[PDB]
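In what follows, a single structure is set out as structure tokens and then discussed.
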Amino acid sequence: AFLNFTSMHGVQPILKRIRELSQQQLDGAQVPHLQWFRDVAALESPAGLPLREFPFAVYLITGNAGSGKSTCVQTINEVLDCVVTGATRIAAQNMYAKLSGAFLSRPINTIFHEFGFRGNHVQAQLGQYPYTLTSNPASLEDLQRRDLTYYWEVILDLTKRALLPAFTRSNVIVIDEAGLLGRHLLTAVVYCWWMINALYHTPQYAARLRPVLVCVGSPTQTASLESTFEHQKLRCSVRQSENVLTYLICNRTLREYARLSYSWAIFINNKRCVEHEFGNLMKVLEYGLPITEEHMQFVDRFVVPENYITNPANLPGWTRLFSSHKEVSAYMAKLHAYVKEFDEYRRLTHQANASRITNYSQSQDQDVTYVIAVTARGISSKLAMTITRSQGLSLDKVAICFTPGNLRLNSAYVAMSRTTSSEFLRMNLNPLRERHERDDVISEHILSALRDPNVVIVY
Amino acid sequence: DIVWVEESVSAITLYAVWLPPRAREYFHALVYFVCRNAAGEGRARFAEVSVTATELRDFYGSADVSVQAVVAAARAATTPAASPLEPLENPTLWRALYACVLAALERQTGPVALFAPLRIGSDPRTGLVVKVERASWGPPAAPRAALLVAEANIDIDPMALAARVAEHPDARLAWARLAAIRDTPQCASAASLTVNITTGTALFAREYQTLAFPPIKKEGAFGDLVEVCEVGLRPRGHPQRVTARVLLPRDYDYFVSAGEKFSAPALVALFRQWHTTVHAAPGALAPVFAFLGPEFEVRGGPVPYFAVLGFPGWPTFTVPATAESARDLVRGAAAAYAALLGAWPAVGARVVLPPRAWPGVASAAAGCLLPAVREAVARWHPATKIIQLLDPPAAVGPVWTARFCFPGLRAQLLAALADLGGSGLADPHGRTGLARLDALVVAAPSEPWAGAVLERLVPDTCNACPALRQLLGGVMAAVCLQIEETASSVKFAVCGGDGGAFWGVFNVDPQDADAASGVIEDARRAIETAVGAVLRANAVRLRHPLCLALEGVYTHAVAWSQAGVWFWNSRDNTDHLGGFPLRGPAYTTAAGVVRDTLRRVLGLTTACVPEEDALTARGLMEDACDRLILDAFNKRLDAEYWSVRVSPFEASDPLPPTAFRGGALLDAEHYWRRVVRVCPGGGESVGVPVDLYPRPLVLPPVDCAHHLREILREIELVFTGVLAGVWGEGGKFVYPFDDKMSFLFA
Amino acid sequence: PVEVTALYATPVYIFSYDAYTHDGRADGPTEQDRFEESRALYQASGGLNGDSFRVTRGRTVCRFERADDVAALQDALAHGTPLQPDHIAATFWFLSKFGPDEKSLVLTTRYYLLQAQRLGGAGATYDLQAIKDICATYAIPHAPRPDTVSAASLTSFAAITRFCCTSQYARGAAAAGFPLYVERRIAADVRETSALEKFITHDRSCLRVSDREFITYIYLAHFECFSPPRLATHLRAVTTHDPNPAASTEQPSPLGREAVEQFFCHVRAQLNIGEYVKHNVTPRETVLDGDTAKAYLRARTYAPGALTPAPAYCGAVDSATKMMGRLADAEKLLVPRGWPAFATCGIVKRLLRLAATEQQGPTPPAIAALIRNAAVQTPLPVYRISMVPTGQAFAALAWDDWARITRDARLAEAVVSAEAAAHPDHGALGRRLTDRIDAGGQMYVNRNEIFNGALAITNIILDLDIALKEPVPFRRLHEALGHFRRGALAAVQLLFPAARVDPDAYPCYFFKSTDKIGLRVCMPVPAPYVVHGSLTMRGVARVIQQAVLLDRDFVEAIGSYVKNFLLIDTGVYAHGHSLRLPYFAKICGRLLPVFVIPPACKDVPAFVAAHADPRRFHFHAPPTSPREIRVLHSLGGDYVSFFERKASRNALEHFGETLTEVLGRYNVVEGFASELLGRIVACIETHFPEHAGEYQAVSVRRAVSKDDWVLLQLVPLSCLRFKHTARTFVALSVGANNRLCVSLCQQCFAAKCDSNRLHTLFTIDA
DNA sequence: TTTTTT
Ligand SMILES: Cc1nc(N(C)C(=O)Cc2ccc(-c3cc(F)ccc3F)cc2)sc1[S@@](C)(N)O
Ligand SMILES: [Zn+2]
């Protein structure tokens, strides 16, 4: 009963900030007019698109996986006007489960549904047109124009199709696990907000209110990836991207316009870590602290051979994480052992799609022989998966298979943090004792945030 | 019709040891007498003896030895070029051999005595001494001497020493060298040996680069010292006329060698060269090349000596250092030679009696005693101390204390018990060795040379006969009982001691001194008389009348362990500390610090509650520790000062492979190994044998964080004893060396 | 005119209601006035007390004046009988989300829905779980239910309504005290929490500590303020049994009364130097007066004529192999007289031991064998030279041409005097002065003095590694350095209490090298002190580091630029670790002085020509007629955080054995390690069949010996991973349940595996 | 290497 106390009394300053952030009237001229979105439809290519500022606010809620940010979202929903959304369908259902466990929450959908994402947008060329930012210092208008040119094949279609949605009744948009969304989406959401409040001439648009994006997510346990498929080489590539959280934390233009210093809440405590040591490991991992000999000796007690994890006879009921989809396709098989379209497209190509033909996760992680979790609205074993997909959902028992050379300490931290107890955790090698490419750039940014008087830390 | 002369025998050496024909269990031994008549003129003489197998096994203590073994050893020793250093195989064999030949010389021929008048006869038909008799006419010539210095660089290969030390670990390095010469006698043929014998008539000096080669520098001649004598003899063993060459020592009598850097290999090599040179020409018999010393045994020995069992027939006395009183120790060595017939300290405990006749004398002495002491002997267990003493954590004062000692009680008691078992001896004439011990005891107070003999003859005799310890400690137990009984009558109170030495207190008022002397003297008189009466009643009669020594009067006395006692007389500030180990040069400074701290801490008798005194005492003890460790820093580079004398019995640090390269320095190591713990590099502490490296030494900084810890350990033992003995107990004085003053060295 | 707010769910069933009357006083209502008014409103016998009734992000109308209507309203409000359509018309989720208890089901439903927003206050912004928690601590006496009906025996609304209406948490004192108790509890809680967060935010903002210290601090402080016991006692204090506010059983809370007594008591310890020294450093000094002071000086400091200008060098300078061989050759002339045989760390240890060895009288010192001169006087400096392309060339010198090395940065007395006349200042003057600024060949290009633990340290040499967000102006840096001088001198006068450090005349020396502002700060150890020990200078460095991030001037000046506030590195003081000397480069930046003149320096030219003297920047330099000398040889050992020590104390008090003690269970080096090797042999065959028959016949040999890390090399070792030279090792530490963490580790001398780095392969239980 | 939106 005392567990809730800190959250109960520390979410109130958060609540007493989002209110003024949402009740701040804009000047008449700064409000995006309807004619703006009319001209956007007329524009064919995202080059002559005029530099247009779309005002918005943010409030950042950050912390470990089991930090308790969900309590903050719970308190927000029952007190404030809000449209609760999620970056993934799983995260949206998780929030619904945790919001209907206290009071009534309307069906929580994804942010993609909220701004009108439909079927044909799923496979759309989302990275085509270029942009030489007339920047340094980067004006907010230039950043928004970059994020609209990035999503031209989505923004243009949404604008054309538009030219009752839940964005017409609130200006506080809570995006949970927003680190799973790329930076292109942030501007997009704001842009779309103004759309749906301009065609309908909402009372908020008459009151000159502006969107406030309460982004709740873990900045060092979540990443966003962009996939582009080259249509001649047939080489589908996936590069890393800047998530909304990293975009907001690490961009000097957004950190000033949104004033992240007075608009940042870090939830700091785990509530399932009964191991001083498991907790200390997670702390060294989510903050970028120097790796010492003692940490190496602690994680030494988890290392079990390569042929012990991969052998299906060992660790029954333990989810096994690999860092390659081919590796999972091998392990699952081992465990089991224990015309017009392609005419015209061939014409147009001047001359791997099995993954790009359905839900990628199970499509590239399947041997279809089964022995489970529903993937779409397409079943997954939940017995073996990739580290990258593991970010989404927590696991009970975990055995991690690490490929040497490809060792990224963020991947190690994500893999090791999916389980509550360090007792039920086995690993291939020691990520702390092997060569690992650590990227501690967002870590120092949180550290400087933990070192700012205007940032609210909730224990 | 036997010839008769007047001479004094200066030495007795062994020439030949042969097995005559039709003989199986008795061997004849020829003895060379270096006789000198009046005014020093010397004529060489010879005698023959006949030792039986039984006598050999008696003087050996075991039947393992046989006549064949002795004759084989003598035959091997006949030639020094082929094989010198013969005794090193079985030192006990040659020890017993000299013992029995001297005993048979005493028995058959008669009473012999070095440096003393003696009427000597001879039979021309055979040509040997026939009978020796003590004479009573003549101011015999003074035992002249000659100063000998000899140094040789015997190029012994270090690896052989390392291997031989590996076979037997705690082998004194002089034994390692000596075994190396024995296994390779050619090494004694090449050495830069230099010799300088100075006499009162003419000096003689020679220098060699290779020993066999002619000298590279001469002085005087061999003939100035020696008068080579060819004497014909007809022993009962040899029917044919046998000629013997001997090196009559004209001008001098015995040798005097400095024991500071004495090298037994050096004199062995020089005498081997002389043996080869003199007996090179044939047509004559060859003598025995035998020498004994502490360097001839694996574990070494306490007292330096160099026995001359054969060639050249001249005793050589090593007098170690003692430059201030060099004449005193030279006279002591001469007296020890003359009295015990030169067997001491080579023969051992057999000077008195055969090692195996003792089991009879001890039994024969357990019978003539009184009935009570008869059982008291039989119930003696090591360190019984059946007498009312003080608890070892205790202290006394201010009361009139006094220490007493019976000078030479174990030796005197051994002499009396030997006489009690004398009737039980097989031969009344075989009791002459029992006349040397009485001569030692009688002359012990008069001259200290008998002392050091008796402090080693007695403990070694007690090891020859284990049954004698239970007899001596039972007689001393009886003495302590009457000491305690008489003590009560004269206000004396037994509080501690170790038998012959005992300290106690007096129940007189602790302020009056005029009458203190009277009671302290009457207690001495009464205790001495009562102990003498008990000894007389026990039939044991002492040759020198018993005397008690007042070894000091003190007012405060504090004891912590069984041997640790500190006494202090406040009036004259005379103190005495015992039980503190003097295991080096730093332990003496520690003892001085302790004897000053205790003098200051028992000066705190100012009226105070006992609790206050404990703290103002512990503070001063900690301050004394501080002033000791501060002065330790100013001598951190004196490795010899931070040195510990390890015995060949105690666990020792392992010898570095470079200490086997000391050359003419490994020979000095006979008993003690002086080790200093230095700290090379870091963490590791390694031991350096200090006296096996040339000087000046170069070393890593001395690990004072090891020696000072042990010195401090014993200081805290003494300080915990005094703290828990004068004031209330419960305080173990510990000095935080590791924290307060560790930084100075580590 | 009594107004009722009623929640219903279908004849109408009313199950929660809030009755109120408009306050006729302007500001008359008090807490007890409100309590009396409410207790009058809710009739204890049952129902209300009025004659006419108007019954009506927000969480959620009929008149009643005729006798029949009011009678029906009382009947339906005190018992729960449904209101028929005529009376009005003429005028599991709930049991789930509003607690299982009757107290919750009545009182929390009344407050969170029909009472929170109307009455305003802080409770309007609190969630349902928070309000239920407040109700749980509203522990008024509980009388038994007359019908003994359980709260879970309710199926329809006719049961919940009957439970609530005939409850005794609904028509009297409890129904009147709950709204006031919500306000009281929140007020008491926020009073304590807000105070604790004021302290938290302030200390966080002004901490200026290393990144790792900060994490422990936030977590531990949050635990003290918010912890199971502290929060429990705080809520127990606010707990009220009497609803009446005058005699409420809630008193001040123990939380905010124990933290300000335990950790926040010492949150102001790291917050102020004077308290950081008192509670975090344990000084251990030993005074040595007389000839022993002179003795300790020469014995533990570089010889007098070793850091004094000489025309040419004299020493042993050579590469690793050439000095390894020369060290052995010197030992061949050193072994004959005592030095034991030593059959890049061994070379540095041996060179340091040779340099430390002192002169015994007029005899040439031990290092004279290597340096080859009789004028050599020990102790001596030992340097490390990095060459191109590589090669650590160690160089032990007895004298060197330091006049030549510092000649470039030596300013003539005339120049400094002329600048002093032009600029009579200390900040703008140092500005002008700074603006006016083969192993044998590499000696004068790169040197790194190597710490010798045998000798005594006389200068506080701190390596300031500053990280930068962007390029900085020099003036800001010089002002920050003045602030650093101030803070360091305060810390020095705190650490050495019997000294006299006037922080306007005591000379501190500064040297500066897109990445970092390389700084080196040299301070004379004030007389009569001398510091001994690597750990002692580690502690001095921690005190200085946590003292400079206390002066507001330094953090205000350089704070906007330093990404990580950690400035001082404390790992360059271990035995055998080198520090780059000033007036030297790196093989990219020649450390050159930056002059921060003392504010009241009485000799400026001396201060400038004091940076060129090597003694000012050497660890074990000769101290510049000593009566007394105080050796600070300990400032406390392992400096467990002044916080994590409390996190070490709280570690067990909340969570719950060393390696040696755990070994006692196994009756405990090579003996038991070979037994564990037997278990390893059985599993290595299955886990790694390619080298199954290799470690079956190997011998354990302890290579690394640590308190919690016993590493034993398996000397017979082909690498199990990346099968192709490799060394196998047996680790020993603490297991999951305080067991034995025995690990198989295959360090590999190949490029594929991290070269010479220790790796783990499997950890098995014992 | 690398998921996800209908
Ligand atoms: C004794 C003690 N106990 C403490 N508690 C309750 C915890 O450490 C709890 C906990 C455990 C894991 C995480 C954690 C989880 C992540 F996923 C990432 C990062 C994280 F830190 C956070 C909190 S804190 C202390 S102290 C040392 N501060 O005195
Ligand atoms: Zn390898």
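Chain B uses Swiss-Prot numbers throughout; the residues present, in order, are 5-750.
A Cβ is built for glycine as well, from the same backbone N, Cα and C atoms used for every other residue.
Pulled from Swiss-Prot:
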type    : residues        : note
VARIANT : B:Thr247 to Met : In strain: Nonneuroinvasive mutant HF10
VARIANT : B:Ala330 to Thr : In strain: Nonneuroinvasive mutant HF10
VARIANT : B:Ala353 to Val : In strain: Nonneuroinvasive mutant HF10
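Shown here: features listed in Swiss-Prot, placed on the structure.
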| residue | record | CB count, 10 Å |
| --- | --- | --- |
| B:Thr247 | variant position | 11 |
| B:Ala330 | variant position | 13 |
| B:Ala353 | variant position | 24 |
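A distance of 27 Å separates the Cα atom of B:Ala330 (variant position) from that of B:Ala353 (variant position). Between the alpha carbons (Cα) of B:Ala353 (variant position) and B:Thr247 (variant position) lies a span of roughly 35 Å. Filtering the variant positions B:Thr247, B:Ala330, B:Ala353 for a Cβ under 8 angstroms from any Cβ of chain C leaves an empty list. In this structure, B:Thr247 (variant position) is part of a beta strand by DSSP.
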